[PDB]
Amino acid sequence: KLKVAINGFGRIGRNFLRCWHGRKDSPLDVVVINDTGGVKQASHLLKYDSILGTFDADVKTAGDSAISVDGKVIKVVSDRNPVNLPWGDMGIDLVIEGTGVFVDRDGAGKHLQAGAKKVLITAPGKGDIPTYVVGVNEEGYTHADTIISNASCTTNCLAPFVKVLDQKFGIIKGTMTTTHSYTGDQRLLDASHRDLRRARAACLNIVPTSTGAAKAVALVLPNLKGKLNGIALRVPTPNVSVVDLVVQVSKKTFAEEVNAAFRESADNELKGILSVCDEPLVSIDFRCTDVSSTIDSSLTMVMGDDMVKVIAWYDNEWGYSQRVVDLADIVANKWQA
Amino acid sequence: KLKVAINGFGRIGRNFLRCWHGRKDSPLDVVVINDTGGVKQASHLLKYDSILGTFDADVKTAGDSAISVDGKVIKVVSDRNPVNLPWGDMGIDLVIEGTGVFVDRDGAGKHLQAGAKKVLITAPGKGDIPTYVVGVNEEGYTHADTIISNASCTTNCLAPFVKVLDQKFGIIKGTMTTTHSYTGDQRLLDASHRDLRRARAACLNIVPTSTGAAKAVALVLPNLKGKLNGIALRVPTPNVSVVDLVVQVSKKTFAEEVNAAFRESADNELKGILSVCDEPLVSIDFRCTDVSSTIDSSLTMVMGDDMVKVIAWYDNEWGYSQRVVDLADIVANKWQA
Amino acid sequence: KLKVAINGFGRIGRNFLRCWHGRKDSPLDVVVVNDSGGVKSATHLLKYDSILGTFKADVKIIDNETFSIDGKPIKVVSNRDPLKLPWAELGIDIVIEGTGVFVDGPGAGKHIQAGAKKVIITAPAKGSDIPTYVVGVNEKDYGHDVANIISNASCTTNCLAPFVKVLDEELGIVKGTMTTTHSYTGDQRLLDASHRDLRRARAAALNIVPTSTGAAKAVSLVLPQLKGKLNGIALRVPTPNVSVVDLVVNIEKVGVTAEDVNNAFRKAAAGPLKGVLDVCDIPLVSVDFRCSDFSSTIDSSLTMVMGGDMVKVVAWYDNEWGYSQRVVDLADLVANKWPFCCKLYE
Amino acid sequence: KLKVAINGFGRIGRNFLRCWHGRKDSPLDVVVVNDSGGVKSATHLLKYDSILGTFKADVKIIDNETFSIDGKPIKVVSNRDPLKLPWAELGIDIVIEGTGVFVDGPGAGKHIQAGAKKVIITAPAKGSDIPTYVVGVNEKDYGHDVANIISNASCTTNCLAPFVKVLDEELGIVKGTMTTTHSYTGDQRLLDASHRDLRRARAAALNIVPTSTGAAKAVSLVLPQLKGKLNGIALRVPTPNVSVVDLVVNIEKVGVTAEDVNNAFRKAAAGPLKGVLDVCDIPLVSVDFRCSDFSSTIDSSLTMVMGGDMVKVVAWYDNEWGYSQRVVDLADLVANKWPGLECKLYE
Ligand SMILES: NC(=O)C1=CN([C@@H]2O[C@H](COP(=O)(O)OP(=O)(O)OC[C@H]3O[C@@H](n4cnc5c(N)ncnc54)[C@H](OP(=O)(O)O)[C@@H]3O)[C@@H](O)[C@H]2O)C=CC1
Ligand SMILES: NC(=O)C1=CN([C@@H]2O[C@H](COP(=O)(O)OP(=O)(O)OC[C@H]3O[C@@H](n4cnc5c(N)ncnc54)[C@H](OP(=O)(O)O)[C@@H]3O)[C@@H](O)[C@H]2O)C=CC1
Ligand SMILES: NC(=O)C1=CN([C@@H]2O[C@H](COP(=O)(O)OP(=O)(O)OC[C@H]3O[C@@H](n4cnc5c(N)ncnc54)[C@H](OP(=O)(O)O)[C@@H]3O)[C@@H](O)[C@H]2O)C=CC1
Ligand SMILES: NC(=O)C1=CN([C@@H]2O[C@H](COP(=O)(O)OP(=O)(O)OC[C@H]3O[C@@H](n4cnc5c(N)ncnc54)[C@H](OP(=O)(O)O)[C@@H]3O)[C@@H](O)[C@H]2O)C=CC1
């Protein structure tokens, strides 16, 4: 029912579209795609992906301003300035802002002007914007919000199981470090950048960069304000990343008790979001994983009874997209006028 | 003045030999090299390295059982069983055990039988063996010890600055995670291994493997027994790794105070071992670094006044070798018999 | 209908088992594996694969030596010396020798002595008395009673042969050279370490590595007419799988144009080589050929004739999957026509 | 003696500056750089390089626009529009245009309008009025007064030309094809994203990527005799630097053997091409050619003649360093022959 528009047909743009195609009876409906690239570009890359692999569906370049996916036709436009996009003309109810530039009130807004009704930012919001992490506080949402951010790929992982911890052992304080696959943001070869680290090789180094997911947790778990904070390491992998949380709780606890708690929630409340895995695996073994976070049980370890460390895997691309969809999936429900 | 024998002309074997060639007036003197490989193999790989780059020196295959390095001649033998090596015949005073198999009393001993006097194990010792980390307790050494281990590449990094912490803020407890370059130990392609993780792709994954450096710290810093423990992540990089320590100290402290302490020691006592670096760099920027550990100041962060996180780089190959040499450099001094 | 054993549970052997599982209804029936690692090490790696991705099916560990893929059991033994193998006891009809060690008559035959009926080597034979087949080319040449030891050639040779044929058989190949940008392989060092070939001894992951290859000459083994006319090298590049061949043979025929050379393939592709050859006109890259059932795929837009006589082709082939798929066809055949040094780099 | 500007402080441009620094006593003198990033972004990257490794020398930030390499200052400006450049004010004699944008007469010439004397493009010209030179081959063909805009060709073309010459000039090249397994480059996407060439748009680091290349045809630009006889493709493979060419030309001459073809190189190597060509008999791999001053190196053991007429060669060349080194020789030339004597895409 709910008409959707994908702006920024990049990795999350496409990982999303596809994430969608796989859902059954989706309140969402993609109708237009806006990306600096021509219909050719949109077709090819939606069909041939170097990380998700060739898309199982018939994808042809039907039209001069459209592409076809199993028959469902979609228009492809291209204006580097949103205001122009015919969101109003096409009655765009929701826009999936995955460009990486329009992350602020001012920017995301240009979509509203174009005639769009709502703008889901596929990234953390800059400034005063509603941030929601499906599984951590989606009930906070109200059809009243015109601009929401579905947080970062990291936060969307770290959050779910942080809630589980605090909500059970009480997080006093704690740092975290996310060994992360690289992203479009990094330079393929030592080239200029505003982050002289991110500006480096990307594929030949462990690139320490900073992440907001640290304080962003607090954004959705008000309780942890200023209790968490960490950095990130960009290692030579195109996808799937791991977080290394280290919190100090009040209630003395032990290894398996922690994991247990996780499982319990993963089987009840967080079913579909969090999950545990005992089988000793590795990065690649976590591609296309519909869940936001996956605890590597056998790794979890406690110290001095109150210092807990938890490792957790997550597909920064797919898993996130599945969340983005789940959020938009929500906007479609609890939508009045 | 001290005759040396390199057994296991692998990465640490060669990284060492070369590390040595660069030292001025070295009490050490390499005379024989034992590796499963022929004189060809020893030459080539000592000259052409994919990580240290071509060796600046004239390296020819002089002999049927020897090679030449700037004239200094060295014999190359090859017996998969040490006992046979003519250590006694050549009056081998010291053996640099870098094969990865002879890490126990029984094994390393076969060198003693061959006529060797001492055996420096380029890895952590298995069982009851003297473990020393240059800069952390080399004074514990005594010419009495016939078999010593120079600990692991990780421990040799983590130790130096742990001493600094505890010796100043008092480490109560703390975990750590080392994002580590891969090593000969991993499988290049999903193949059998006793560690189904290490058995995986290696270059396509973040491989969680376990490390002893956690408890090994205590080995050289008796005080931290059972206070530290962590895991490790094998990421797609051939060299240079980073450690992510997270200790809880007693004495409340803040960001720059910690770093300060580090610098102080790095300029005085640990001068040559530890060191700090503010210039925001990355992995590759730390190749050939004579020091054991290097603190990434701008990354250091504290929480709730007592939870300290410190990131630290280190060249698991070179820097270690330089330590190995420094240890052997010591055995030559304070040598009576 | 026919009992099969798999000696060597690594890449090619595992790629085999997988290929075979999800199949129409192969007369083959894997009942035993010989992975020097037990049910654990042999299971795990069949379920989780870094290049094929988590295997889609319930794989559980029954017994202490008998895992099961969706209920169907598979006994697993382990011993480096085939002679000690229970081939006879189990009554093994075909053995997929995928270790890369037993590739000579004496060796691979050790399986017959253990009680095996027929042996298929997943690599080129080192002998001369063993037949080299390449489905699509000369598979007919195989008939029961004719040698109980065959070789499914090389990954490269099985990608070349097919379209090499169509070239000579419909244009006449005078002679030519060739190169193959090849995904690194297990025989290479992970980091610079001792290895009988100072090229393979270099970090497989960070070098373009030149290494000899007979795959060129061996084409003859299936296409006699070319005997001693082809040849070339190989280049290892940091890519875990899927490779490409660069053939440059100056033709004998007229001086045909580019796009027609193609048409020959296209013709012979949907015709006699329907399942082996194929031509992809859409500009893709290596990663797009993962899990490709075609023994060879030509990049249309890349083909190009130079001086009327000199033709240049480029083909895409998944070295793991593709080959393994043929190896299941060649084992599928057997059944349809049924009544220094020693070690050296491990 | 001669003042030099470097427009474009990236790989090739920085590889330049480096090449130039540790040199005999080049008549050249870099006094300004145009890196759209300031002294910070421009310094850092000159000091710490992922492919060349930390630069060996005191590099400090003086002024707010004037870093220094061992005391010697280098003013640094930044503006996408050459016209606004202080070339005249500073009195720039040579400009190393290494951006890959200004490669046509009109463009690269914008530097002259700003006050530049001569402009060298570190890439093939898109025009036709601009001379393409390849040190070792036809460098003589350059003399003052003859065009104030030249192109040092391509990294590939500068690796091919040299040994392509010796082949034809001492064996006669009928015609042939060629391929080049090439280290990925900045123009490629890091991860699958929009790009005018759906091949370069694929993860540069995880694919073998086929992409057209004129480097083959352009050989003629320096070796007319071959005009329209060579040609080929290129394959991008997950290797940040150092590449190899696979030439397959069936010769005109007799039907010589392998190892003699080599000898020709070996001969012309220590002779007329001493500094450009070279032959390495020892079996190595790409990584062993990092920082190689030779514009081309043949893998002896790889060469092989097939049917008497068809010869096949394989050469090694560091695309960053090598080219940059020639680019400093070609700029070294300009100075030795200077008076005092006689739908915009990609990203
Ligand atoms: N990569 C990941 O793992 C994750 C990313 N995200 C977030 O999702 C967003 C997209 O990230 P990612 O997909 O990785 O990035 P990409 O660069 O892959 O995708 C962004 C796309 O938007 C296009 N684009 C840029 N500007 C416009 C414009 N003005 N109008 C139309 N199209 C435009 C870009 O084209 P062009 O580059 O040519 O301008 C590109 O195709 C970011 O907010 C990111 O933080 C969230 C979770 C995970
Ligand atoms: N890699 C690193 O970063 C670090 C490693 N170390 C330690 O140093 C040791 C060596 O490690 P590393 O250099 O990485 O390993 P390598 O595998 O690179 O080196 C060991 C070498 O010894 C050879 N070899 C094995 N057995 C024999 C034998 N019986 N006789 C003669 N030669 C033999 C091996 O050949 P082959 O494999 O064919 O048997 C190999 O060439 C290990 O203890 C390791 O834990 C310490 C710090 C860091
Ligand atoms: N990978 C590909 O794309 C292609 C490979 N091939 C060829 O097929 C062969 C296998 O290749 P690949 O699958 O990559 O190799 P793998 O390493 O995956 O498989 C070889 C297997 O044999 C086992 N093994 C080794 N020695 C013995 C022994 N003595 N007795 C019993 N089992 C043993 C190995 O165990 P362990 O390692 O523990 O010793 C391993 O499980 C090689 O000849 C290769 O050249 C042919 C075409 C393509
Ligand atoms: N790398 C190699 O091995 C070879 C490359 N070449 C060619 O040389 C050229 C440069 O290659 P490479 O060094 O890899 O590229 P880089 O990306 O390293 O360098 C290009 C530089 O130009 C800057 N720039 C971009 N647009 C402008 C502009 N409009 N005005 C001023 N400066 C600008 C870029 O900054 P920013 O990115 O911020 O826009 C960057 O600093 C390309 O044509 C390439 O094909 C030739 C032979 C070899």
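Numbering starts at 1 and runs along the chain as displayed.
The deposited model was determined using X-ray crystallography, 3.6 Å.
In case you wondered, yes, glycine gets a Cβ from its N, Cα and C as well.
Database features (Swiss-Prot):
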- A:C153: active site, nucleophile (ACT_SITE)
- A:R11, A:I12, A:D35, A:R80, A:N316: NADP(+) binding site (BINDING)
- A:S152, A:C153, A:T154, A:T183, A:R198, A:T211, A:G212, A:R234: D-glyceraldehyde 3-phosphate binding site (BINDING)
- A:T36 to A (Swiss-Prot position 101): Reduced affinity for NADP, and slight increase of the affinity for NAD (MUTAGEN)
- A:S192 to A (Swiss-Prot position 257): Reduced affinity for NADP, and slight increase of the affinity for NAD (MUTAGEN)
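Across the structure, A:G212 (D-glyceraldehyde 3-phosphate binding site) and A:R80 (NADP(+) binding site) place their CA atoms 27 angstrom apart.
A distance of 9 Å separates the Cα atom of A:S192 (mutagenesis position) from that of A:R198 (D-glyceraldehyde 3-phosphate binding site). Among the binding-site residues A:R11, A:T183, A:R198, the ones whose Cβ sits under 8 Å from a Cβ of chain D are, in sequence order, A:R11, A:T183. Taking the mean position of the Cβ atoms of A:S152, A:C153, A:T154, A:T183, A:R198, A:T211, A:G212, A:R234 as the D-glyceraldehyde 3-phosphate site, the remaining same-chain residues with a Cβ inside 8 Å of that point are A:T178, A:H180, A:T209, A:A213, A:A232, A:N316. Residues from the recorded positions list (A:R11, A:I12, A:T36, A:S192, A:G212, A:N316) with a C-beta closer than 6 Å to any atom of ligand 4: A:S192.
Remark: A:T154 (D-glyceraldehyde 3-phosphate binding site) has A:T178, A:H180, A:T211, A:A213, A:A232, A:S241, A:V243, A:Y314, A:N316 as non-local neighbours, by Cβ distance under 8 Å and separation of at least 6 in sequence. The Cα of the residue listed as 'active site, nucleophile' lies closest to that of A:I12, out of the binding-site residues A:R11, A:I12, A:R80, A:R198, A:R234.
Taking 8 Å as the upper bound (exclusive) on CB-CB distance to chain C, the binding-site residues A:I12, A:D35, A:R80, A:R198, A:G212, A:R234 give none. Among the recorded positions listed here, namely A:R11, A:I12, A:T36, A:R80, A:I12 has its C-alpha nearest to that of A:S152 (D-glyceraldehyde 3-phosphate binding site). Among the recorded positions A:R11, A:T36, A:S192, A:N316, the ones whose Cβ sits under 6 Å from an atom of ligand 1 are, in sequence order, A:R11, A:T36, A:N316.
Largest CA to CA distance in the D-glyceraldehyde 3-phosphate binding set (A:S152, A:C153, A:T154, A:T183, A:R198, A:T211, A:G212, A:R234): 17 Å, whole number. Annotated pair A:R80 (NADP(+) binding site) and A:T36 (mutagenesis position), C-alpha to C-alpha distance, rounded: 7 Å. Close to A:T183 (D-glyceraldehyde 3-phosphate binding site) in the fold, though at least 6 residues off in sequence, lie A:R11, A:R234, A:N316, each with a CB less than 8 Å from its CB. Rounded to a whole number, the distance between the Cα atoms of A:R198 (D-glyceraldehyde 3-phosphate binding site) and A:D35 (NADP(+) binding site) is 24 Å.
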